[PDB]
Amino acid sequence: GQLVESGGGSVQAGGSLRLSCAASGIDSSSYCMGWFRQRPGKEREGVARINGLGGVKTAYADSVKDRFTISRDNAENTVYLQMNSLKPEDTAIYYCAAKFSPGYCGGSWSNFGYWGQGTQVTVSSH
Amino acid sequence: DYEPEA
């Protein structure tokens, strides 16, 4: 079980970035997959999650609802975070994560077990 | 398909 984020970069307020999370070892279509972030000098917090067992339902932190979309491409064993309407406040290291076992997320950010190394997302204003 | 909320 290994997760690797890519797609990070340094963009301008109002813009978009699409992060990818490539899973290895585990089959991400089976697992509750999530994105978390650690904003500068802040503790890690949940951002989005999508059910396992081939589910399509998702949940979001209030701060990102309607701006960010998590999705999974089961044929690529890859999870995406489409980040639109970016704000400087979204600047953070973003981490991909999976719960320990195939199944549904169960309505919580708890019990995430596999973590990527993270990818930097910087959003700047004038 | 009765998937629970995530």
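Here chain B follows Swiss-Prot, giving residues 135-140 in order.
According to its header, the structure was obtained by X-ray crystallography, 1.6 Å.
Yeah, the Cβs are placed from backbone N, Cα and C, and that goes for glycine too.
In Swiss-Prot, the entry for mutagenesis B:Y136 to F states: No effect on osmotic stress-induced phosphorylation. The structure shown retains the original residue. In the three-state DSSP reading, B:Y136 (mutagenesis position) counts as coil. Residue density at B:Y136 (mutagenesis position): 3 other Cβ atoms are found within 10 A of its Cβ, drawing on all protein chains shown.
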